[PDB]
Amino acid sequence: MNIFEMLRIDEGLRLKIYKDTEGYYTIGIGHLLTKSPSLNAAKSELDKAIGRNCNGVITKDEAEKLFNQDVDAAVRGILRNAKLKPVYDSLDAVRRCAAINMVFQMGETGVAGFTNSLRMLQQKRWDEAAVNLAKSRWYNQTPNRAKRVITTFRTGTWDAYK
Ligand SMILES: [Cl-]
């Protein structure tokens, strides 16, 4: 297991524009296109991201390339954020994957607001962090995915994904 396999499981793969769990236009392996309700706006974002006129459809190679860029952007967002970087650097490799997963799903600013969870993670209070992470809109709106991510923080293993 690695971060790419973990997020591929959590996000799936769809080659045509779809709506994510929040109702936002998305493509590929969970690549958000826009929060605008305009499908044309989503199609313009797609063409810009891919570099060609796609008509709302991409290839699997294109989906995987977008996915690699998106994972890297999540990592670089963590490393440039004064609240997230110290927690990230305190974690082992498996738990770092759980952190990237959260930033991929909710964005750097969203995860940076989990101030008390982040402190408990940095203190390595895993069960306490797990309880605190579940007290969130995130857990309530996507409970199966949040439970997998939280189990990864709690145990430091890939057991939720096996
Ligand atoms: Cl879910």
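According to its header, the structure was obtained by X-ray crystallography, 1.3 Å.
Every residue gets a Cβ built from N, Cα and C, even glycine.
The mutagenesis experiment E11 to N is recorded by Swiss-Prot, whose note states: Loss of 84% of enzymatic activity. Of all the Cβ atoms in the protein chains shown, 20 others lie within 10 Å of the Cβ of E11 (mutagenesis position).
Feature annotation from Swiss-Prot assigns active site, proton donor/acceptor to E11 (among others).
What Swiss-Prot says about the mutagenesis result for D20 to E or Q is this: Loss of 99% of enzymatic activity. If you draw a 10 Å sphere around the CB of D20 (mutagenesis position), it holds 16 other CB atoms from the protein chains shown. In the three-state DSSP classification, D20 (mutagenesis position) falls within coil.
In Swiss-Prot, a mutagenesis experiment is listed as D20 to C, annotated with the note Nearly no effet on specific enzymatic activity.
Look at Swiss-Prot and you will find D20 (among others) tagged as active site, proton donor/acceptor, backed by experimental evidence.
As a published mutagenesis entry, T26 to E appears in Swiss-Prot alongside the note: Complete loss of activity at neutral pH; covalently bound substrate. In the shown protein chains, 20 other C-beta atoms lie within 10 A of the C-beta of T26 (mutagenesis position).
For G30 (mutagenesis position), the number of other Cβ atoms no farther than 10 Å from its own Cβ, over all displayed protein chains, is 22. Looking at Swiss-Prot, you'll find the mutagenesis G30 to F noted as follows: Almost complete loss of enzymatic activity. The enzyme is destabilized by 1.5 kcal/mol.
Here Swiss-Prot flags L32, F104, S117, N132 as substrate binding site. Listed in sequence order, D20, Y24, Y25, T26 are the same-chain residues six or more apart from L32 (substrate binding site) with CB atoms under 8 A from its CB.
Among the mutagenesis experiments that Swiss-Prot reports, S117 to I is described with the note: 500-fold decrease in enzymatic activity. Within 10 Å of the C-beta of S117 (mutagenesis position) we count 23 further C-beta atoms, all protein chains included. Annotation note: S117 (mutagenesis position) sits in a helical segment as assigned by DSSP.
Applying an 8 A CB threshold to same-chain residues 6+ apart, the list for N132 (substrate binding site) reads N116, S117, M120.
Using a 10 Å Cβ-Cβ cutoff, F104 (substrate binding site) registers 24 neighbours. When every Cα pair among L32, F104, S117, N132 is compared, the largest distance found for this substrate site is 27 Å.
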